[PDB]
Number of protein chains: 6
Amino acid sequence: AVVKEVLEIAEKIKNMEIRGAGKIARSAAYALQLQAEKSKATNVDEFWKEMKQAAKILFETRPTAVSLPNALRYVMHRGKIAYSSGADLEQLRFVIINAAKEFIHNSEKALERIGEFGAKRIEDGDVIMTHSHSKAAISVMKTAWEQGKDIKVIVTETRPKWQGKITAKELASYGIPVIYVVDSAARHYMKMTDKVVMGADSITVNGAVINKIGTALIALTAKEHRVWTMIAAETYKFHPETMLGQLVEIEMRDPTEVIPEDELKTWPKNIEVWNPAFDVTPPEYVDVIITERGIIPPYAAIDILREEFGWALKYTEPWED
Amino acid sequence: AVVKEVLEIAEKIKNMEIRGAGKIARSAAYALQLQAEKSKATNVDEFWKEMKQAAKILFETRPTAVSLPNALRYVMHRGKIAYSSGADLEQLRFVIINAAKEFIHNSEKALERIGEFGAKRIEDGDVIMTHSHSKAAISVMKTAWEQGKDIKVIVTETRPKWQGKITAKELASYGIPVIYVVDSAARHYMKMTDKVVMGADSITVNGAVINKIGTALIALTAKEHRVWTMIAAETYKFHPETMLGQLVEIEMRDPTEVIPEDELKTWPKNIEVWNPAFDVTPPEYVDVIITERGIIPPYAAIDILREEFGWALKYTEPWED
Amino acid sequence: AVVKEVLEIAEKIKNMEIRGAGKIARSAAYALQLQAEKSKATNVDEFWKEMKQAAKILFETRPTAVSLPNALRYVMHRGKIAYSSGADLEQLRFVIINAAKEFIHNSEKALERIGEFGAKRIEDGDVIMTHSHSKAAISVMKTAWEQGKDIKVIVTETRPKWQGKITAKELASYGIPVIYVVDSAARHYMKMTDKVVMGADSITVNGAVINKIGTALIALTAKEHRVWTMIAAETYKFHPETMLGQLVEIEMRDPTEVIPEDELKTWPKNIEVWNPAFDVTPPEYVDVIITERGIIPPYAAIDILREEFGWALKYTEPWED
Amino acid sequence: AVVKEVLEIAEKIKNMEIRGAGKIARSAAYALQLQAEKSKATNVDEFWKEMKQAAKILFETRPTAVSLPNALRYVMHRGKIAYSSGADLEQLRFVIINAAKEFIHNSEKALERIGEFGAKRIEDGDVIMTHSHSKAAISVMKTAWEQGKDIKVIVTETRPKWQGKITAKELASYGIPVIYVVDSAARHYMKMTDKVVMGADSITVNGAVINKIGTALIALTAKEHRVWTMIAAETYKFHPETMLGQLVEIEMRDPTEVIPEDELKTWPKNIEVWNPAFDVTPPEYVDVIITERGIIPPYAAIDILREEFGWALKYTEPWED
Amino acid sequence: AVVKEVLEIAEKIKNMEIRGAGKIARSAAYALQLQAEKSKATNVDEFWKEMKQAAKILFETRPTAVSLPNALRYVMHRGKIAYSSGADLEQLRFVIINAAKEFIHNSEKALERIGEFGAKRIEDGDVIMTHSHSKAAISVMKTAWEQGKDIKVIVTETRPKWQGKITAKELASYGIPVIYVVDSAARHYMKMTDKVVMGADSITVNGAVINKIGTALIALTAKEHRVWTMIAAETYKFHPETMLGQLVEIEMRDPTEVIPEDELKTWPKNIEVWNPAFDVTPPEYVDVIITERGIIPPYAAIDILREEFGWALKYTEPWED
Amino acid sequence: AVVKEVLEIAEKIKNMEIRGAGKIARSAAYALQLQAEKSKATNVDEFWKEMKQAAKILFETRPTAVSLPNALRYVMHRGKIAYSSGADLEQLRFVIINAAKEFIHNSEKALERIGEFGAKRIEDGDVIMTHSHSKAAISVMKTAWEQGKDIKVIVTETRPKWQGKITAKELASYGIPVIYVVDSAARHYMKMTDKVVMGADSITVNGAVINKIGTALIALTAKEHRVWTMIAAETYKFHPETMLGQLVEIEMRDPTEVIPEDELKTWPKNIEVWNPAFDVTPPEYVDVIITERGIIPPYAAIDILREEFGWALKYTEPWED
Ligand SMILES: O=P(O)(O)OC[C@H]1O[C@H](OP(=O)(O)O)[C@H](O)[C@@H]1O
Ligand SMILES: O=P(O)(O)OC[C@H]1O[C@H](OP(=O)(O)O)[C@H](O)[C@@H]1O
Ligand SMILES: O=P(O)(O)OC[C@H]1O[C@H](OP(=O)(O)O)[C@H](O)[C@@H]1O
Ligand SMILES: O=P(O)(O)OC[C@H]1O[C@H](OP(=O)(O)O)[C@H](O)[C@@H]1O
Ligand SMILES: O=P(O)(O)OC[C@H]1O[C@H](OP(=O)(O)O)[C@H](O)[C@@H]1O
Ligand SMILES: O=P(O)(O)OC[C@H]1O[C@H](OP(=O)(O)O)[C@H](O)[C@@H]1O
Ligand SMILES: [Cl-]
Ligand SMILES: [Cl-]
Ligand SMILES: [Cl-]
Ligand SMILES: [Cl-]
Ligand SMILES: [Cl-]
Ligand SMILES: [Cl-]
Ligand SMILES: [Mg+2]
Ligand SMILES: [Mg+2]
Ligand SMILES: [Mg+2]
């Protein structure tokens, strides 16, 4: 029943042709949007049927980043309230297309505000170390530079997908001086790092931060040197389920993403490659979290969950049936 | 004025076609041996003049690993003694060809011992994490595997030169099961690690270990989980000058080992690739150093030095002048 | 003036014939019920007298666990609200038997949900270590095991009262495999422990956990090996006066509980036996607290306090004239 | 255009003839009150124009302590409300003279409460170490002394302004025994210290304490010995802008407060005296903050902010324009 | 072939009728004496047989404390030196009864001097906490008290064998005031402890201390509150094979020592009792070791090893054919 | 019997008119020298009598720095050997005058060598933080600068004697840029410090360093930031007695050295000033010790004691009788 452009967004999400917790969330919301502008269902209850089907597909692309499930919870939720009210086919159609834009928009805005708030923590002459490719982190960095602050960013490689290359090339485009190094070099240059700025895919109620593999290692050595570790993440990066005791699943991706298939098939079969895409960073190695609602201590993650998600506790996923 | 096989061996030490602190030291010894065998100098003074130019060449290949200079000192020091003692042309030649053989032979026996001694610390059912590629480290693991001890080794990729592919392929051939992960997975799988066994290129009098880049990071999180970190290294890995306040220098290799020339030239001028080949591990993160002389705590490195190189302090390099 | 039952439930609390913060709080609530239930007051102003009397009697049984003065407050606070409004004799006898019914019921509920939230934190294969005997702790593990999760619990003896035996047997009844070990062995077996789950008798606003003696020791070594420490406690375990700066009193039980008097008489005058009933575990050694309201970081204890005990603070204990 | 007693009070805040975050805030409030009482403006707009110039003067005395701007915001914010509400000349005057009195009066009551609450944490026989001179800190100690609690206070010299001589002379007058030592003795006598009680000038949303220079050092070694570090500070010591990512600036006072002009001029040009008046204490070294609203963990500072200054974020300074 | 006495001293070691590393080592030496003393061998090659037999019998009593195979080595090593030289029947019977006399004597001496050196570390007024029952520990405290130093010792019960009772009583005999507390209370009373003195059963080359179960826990919390941890041990407590990489075996005593079989039979099949007799205390938790050769940092254990056991290593246990 | 110039050196030592562990040691040796050049005793046994009397006087000037007792042990010892041989009056007279010079000379030399060895650890562009006034530390610093290295030194004030002023003015004379700050500022500027270099008065066998008050605090925060702490101290700064369990006494000086008498007599008598002149820094906060015999890990302090003082163990002070 699901349109084709929806199956495409979903595929590009599990192949990481489209990646990054914030972008995936928007693309998810943009999937639903397209499903509503291109739906053929002639009846409303059937339209609502397709949406729930398109939502389940999106949800199942990649597990770890809650941004995806949250974006789904935003659009699908309003769509549900509208449905259980008496939304006529063309009415729900708009409510969804609307709620879809609304989200894709507050995301764009949330990044600017995270940029403004975190950029005040960056001091002139500061050297920043980061990991992976985070729009949020980059926002904090890019904004600081534009305020006239003189910085230099140490970009870690970020294997196995070489995400450091995106950060390096992007950051260099804004004019900012970059220093690219291998992951293992993180503790070697930590002594000359002033601040550490990274993003997040999911943040647990107790302050734990799940981010691209290797983040935990960087935060560990960062604490050891007394360097700040600021995580730049929107409020939709926080995991509501987490507060119910729910454990956030660390996605395991395909091995040929680490060692190319044509080279891997050459290897002795008693050698096995494990490719975890994220890891967990303890709240004590995190000094602050920069959200579009202010700087907050890790442990204050429970406050964000209560005020923005007093919804998820009561029901199932607005796309279940 | 020196033999071709000497300049070509020197060359491989620089291109790293020949690597590993131990193998480089032994290759160094072997070069002096070839220079003594193929030398066509009809006069002893001329000959000795030829040995010093070959030792001066080998010495200036790569700086970090003391194993190299110590192998040179071992051979050259005996040569000086004899030469000063008015040695014949053939006599001196003999002294050198025997000092080389002797070193190379002891180096190999040292690997065997470090193996037995280290292996007694690996218990049946142990999951061992390693880094880079170390003949010494592998000895400990191969030996344990051959006493019937069922173990599993987690091999970290070790960028930028993919040294982990070496260790994995090698350890596998002995049957040992291998788990291959990216360096950034170090802390993620550190909770399921029982023993950490790594090698070294140079060890300071205070017990500081200079090993492949990323070693210190693994060691950092290892202490964090109360997992023993054991460094398998021969006595000639200890740095004698260190005791005179000299710092070990960290080799900075070409940027194109991280990012290939083809693609690097593509990057904007404001991006810089830094490539340290080693890092330092404080002595408190090192539980024990396994040497052919037996196990010792990091802080005892001074005892090893005062013993072996008790005169490698004032006597200027025996290949100087 | 008080009924017989009240006086003896108070006595069974004082000698631990009935123990365990939770069970103690209900026993106390039940007691107040029996007073209002079996009373013979022939006036109301008199009834409310022999209520503040039986409340204050119970309050003075043991001091560490707030669960007791908290349950007490819950029933009395409703009686006082009623009474001071013009409660008829029989109106009040109902208000009370009711409030006592709900707390007892609510308590039984709370354990169910804590069990459910906590179990989601226990992964299949996990070796859990516990201490003392706590219904909240047991509930989390018991729930996990019935979910299909194959676990194995290390139970610590917990002297002087051998409370560990009450835990081992019970967990054993449920078919859960157990490893019984002496308190002292906590650090020796922490290396093989995955999670540590323990109850609580009182939790402070800053998140400090007051639990059976020896708890802070286990928490300490767990942080050392980076093993999650999860305290399971109902909201009525949180101390409200702890916010106005009060300190939790640590009960000092009779020495003959450690050394049987038959023997203690044999001992010299200069040997003194001190029997702390509990100890204090800092918030930094507690990763999360499992309540019937969800999982929270130890520093969010203030949220639970403000939320459940906002009223209590400005008023005096309702059982005080 | 503003009153003399305003410029002279502003002056003392700069010469530190009037110091202490609390006293400065109250003196600030008092100045606005005098400006309202002595103002001779016959027109309201003129009057309001006069109040803003006096608030702009007071604000630019010393930067670090937010108490000052918060006292200004308290008075000025009410003034703006009324003024915008078309207040009379006498009406506005009235609004201001009452906002000042009100603040000054609450500040004093806040000191009393912080006293009772903090004192409950000091036990009989306690040896308390302090730093600098804090009315808030002293309240906690004077109160404990007056509940019969026999205590001893170790007063640290607190250079460069010898603020410790103040605390010592003051605490002594209440009878309390005092041990006076140099700041550098902090760790030496820290082993015999039971409680650390210090004040503060500003507290960040993450619970970072900005207090007199040397505070962080004492706090560092305090954690090292497992000695509680308690910061006694009023709610208006918490920094609202902090939540928007703004860093608190550390005032750099004249070099001649460290080394006198007479002797300083003697020193060679290549010597520089740096004089930070404050330093930062991470939130993990702070056990609890004692406020008039009760005790709270460092990480809860955000709750205090969201409460008190819930609108002190967007509303530009009420004395701007 | 062995005498009766030897077999029963071995039996009393196996059931701890005789325990305590030191006492065990002498009992073992005495035994060898009784063998050579009460033997009836009518040949020498036969004598030396029934010596290696009674030595190997004793060696196989308990494994943790090296003091046993160390005492054994001391007597046998002298016999073997003699014998293999051409020892007459009676010559050897003397060599032995002699070597056994000296070790026993030397041991008694060693405690005296350890007591003397250690007491100089105990200041008047000091509250010392101890664990288990150790003659070396008791000697240091007993000496201190007789020097005039007014001390007060906190004795930990030390389950499962209640060994603390043996300590409390003894220290009490000497007039030393004692505070008896349950193992679990270690952290609760560490705040009032000045020094911690405990014995040892084996000490490794890197300085790790193997002592009664629960020792590593006390050491851990002591470092936490920065309280000196002093291990008192004679040179024969240091493990020599620990240098060739061997690991100290931790004895696993019978479960009925924790739970009386009368009861243990009542317990379900899925409850298993594990009884570790010792645990391992890392060198970083040991500040100093008191030996009859002076005070040394835990990392100097290698000095003591090389100095007293240089010979032993290249040879096989002298009691092995 | 003692000459007058001896009573003067001694007085200038207890009034610190002459201070610094290294200088005091030399002045002590120079006292004995003068006592020998100006002695009137006509007989040798009487001369030897006066020397022992002059030595006891010197020994009793100031307690903490072993440099004093060691210098005494050097001159007085040779003088004793000479005496018990048959030294004639004019012979012992020279032996002493000789041994006196010898020491005063090797001290001057030992400082140069400490300068050379430690200066190799200082890197160009490095910022050095120090404490008090240490010739040894200054040697390491001054030498580095002269080797052309670009440094900047952060000189802490060092109360109560304002010793920082000597370091500042001296270091500025060599041309080196200095930054003078109060003690409390130590943790504030530790973030921008690259190396920490301080001297020592006494070093215990286990690596503990006793130095000017406040040193321990600086080392603590130095460890916390991962900055090196190098202690520059001659081998005569090591405490031999220490190895015998001996505790090094922390001198307590007169209060009017902290607060001028004319101002102190004004103070309330229930205020008491404590003036400890040194404190103890743990071996774990010390990375290396630079001695005239090489760089050594703290824990290697026992090696220095054995090789340079195998004398003190056997006898009393060479000036007792
Ligand atoms: O949402 P933004 O801020 O862009 O990036 C947030 C995080 O999500 C990404 O995960 P992945 O690359 O999608 O697997 C990275 O780990 C990144 O740090
Ligand atoms: O000597 P073995 O034990 O073989 O290995 C010693 C160390 O030398 C190597 O450096 P590189 O690869 O030569 O640059 C690796 O870092 C390895 O750990
Ligand atoms: O409420 P539940 O979870 O049942 O027990 C909570 C705590 O109360 C008990 O104290 P005590 O035995 O009453 O002295 C134990 O310490 C236990 O951990
Ligand atoms: O407000 P109260 O509690 O009195 O003291 C608060 C803090 O303000 C002072 O700074 P300054 O002396 O004004 O520069 C001190 O640092 C003191 O700790
Ligand atoms: O040699 P001494 O100091 O007497 O005792 C040393 C150690 O030996 C004992 O073990 P066990 O009781 O034999 O199992 C105790 O653990 C004690 O600490
Ligand atoms: O011997 P040098 O290196 O000069 O200084 C060594 C140490 O001795 C001094 O003590 P004091 O000033 O004499 O009390 C200082 O504490 C200094 O750090
Ligand atoms: Cl990835
Ligand atoms: Cl190779
Ligand atoms: Cl109990
Ligand atoms: Cl003032
Ligand atoms: Cl036992
Ligand atoms: Cl001084
Ligand atoms: Mg830095
Ligand atoms: Mg909160
Ligand atoms: Mg040594």
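Here Swiss-Prot sets the residue numbers for chain F, with the shown residues being 2-322 in order.
This entry, so its header tells us, was determined using X-ray crystallography, 2.8 Å.
Keep in mind that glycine also has a Cβ here, set from the backbone N, Cα and C atoms.
As recorded in Swiss-Prot, the features of this protein are as follows:
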{"type": "BINDING", "residues": "F:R20, F:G21, F:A22, F:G23, F:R63, F:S135, F:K136, F:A137, F:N212, F:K213, F:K238", "note": "substrate binding site"}
{"type": "MUTAGEN", "residues": "F:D202 to N", "note": "Loss of catalytic activity"}
{"type": "ACT_SITE", "residues": "F:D202", "note": "active site, proton donor"}
{"type": "MUTAGEN", "residues": "F:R227 to E", "note": "Impairs molecular assembly. 60-fold decrease in catalytic activity"}
Quiz item: What is the interatomic distance between the Cα atoms of F:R20 (substrate binding site) and F:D202 (mutagenesis position), given in whole Å?
Solution: 11
Practice problem: Could you check what DSSP calls F:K238 (substrate binding site) once collapsed to helix, strand or coil? | Solution: helix
Self-check item: DSSP state at F:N212 (substrate binding site), helix/strand/coil
Solution: strand
Self-check item: Lowest local Cβ density among F:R20, F:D202, F:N212, which the record lists as recorded positions, within 10 Å
Solution: F:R20
Exercise. Check the recorded positions F:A22, F:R63, F:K136, F:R227 for other C-beta atoms within 10 angstroms of each C-beta and report the one with the most.
Key: F:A22
Quiz item: Which whole-number value in Å describes the distance between the Cα atoms of F:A22 (substrate binding site) and F:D202 (mutagenesis position)?
Solution: 5
Quiz item: So for F:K238 (substrate binding site), how many other CB atoms are inside 10 Å of its CB?
Solution: 29
Quiz item: Could you state the CA-to-CA distance between F:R63 (substrate binding site) and F:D202 (mutagenesis position) to the nearest Å?
Solution: 11
Quiz prompt | Pairwise C-alpha maximum, in angstrom, for the residues (F:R20, F:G21, F:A22, F:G23, F:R63, F:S135, F:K136, F:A137, F:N212, F:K213, F:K238) that bind substrate according to the record | solution = 20
Practice problem: Consider only the recorded positions F:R63, F:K136, F:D202, F:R227, F:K238: which of them have a Cβ under 6 Å from an atom of ligand 7? Write none if no residue does. | Solution: none
Quiz item: Are any of the recorded positions F:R20, F:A22, F:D202, F:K238 near chain A, where near means a Cβ under 8 Å from a Cβ there, and if so which?
Solution: none
Quiz item: If you measure F:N212 (substrate binding site) to F:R227 (mutagenesis position) at Cα, how many Å is it?
Solution: 21
Self-check item: Minimum Cα separation from F:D202 (mutagenesis position), reported as the residue among recorded positions F:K136, F:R227, F:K238 that achieves it
Solution: F:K238
Quiz item: Roughly how many Å separate the Cα of F:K238 (substrate binding site) from that of F:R227 (mutagenesis position), to the nearest whole number?
Solution: 26
Quiz prompt | Spatial separation of F:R227 (mutagenesis position) from F:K136 (substrate binding site) - C-alpha basis, Å | solution = 25
Practice problem: Filter the recorded positions F:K136, F:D202, F:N212, F:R227 down to those with CB closer than 6 A to an atom of ligand 6; keep them in sequence order. | Solution: F:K136, F:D202, F:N212
Quiz item: Quick one: what's DSSP say for F:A22 (substrate binding site), helix, strand or coil?
Solution: helix
